[PDB]
Amino acid sequence: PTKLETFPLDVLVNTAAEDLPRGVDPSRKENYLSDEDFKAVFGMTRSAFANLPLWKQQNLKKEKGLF
């Protein structure tokens, strides 16, 4: 599929739900971070993060303003 559009970390964290770009799945904001931002925010690979239980992915994101 087409490579996902990336958005700055500050935009994904600080945008009202109603104003979120239509192409962003609000439950998977991490997928729209650049690889650099994902690494800075989570400190692990995308696949390692995806292997954590869903509730743990969400809980980590909540504190980080991404869920």
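Using Swiss-Prot numbers, chain A covers 760-826, in order.
Just so you know, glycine gets a Cβ as well, placed from its N, Cα and C.
Here is what Swiss-Prot records for this protein:
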- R787 to A: Reduces affinity for F-actin (MUTAGEN)
- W814 to A: Loss of F-actin binding (MUTAGEN)
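Rounded to a whole number, the C-alpha distance linking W814 (mutagenesis position) with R787 (mutagenesis position) is 12 angstrom.
Of all Cβ atoms in the protein chains displayed, 8 besides its own lie within 10 Å of the Cβ of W814 (mutagenesis position).
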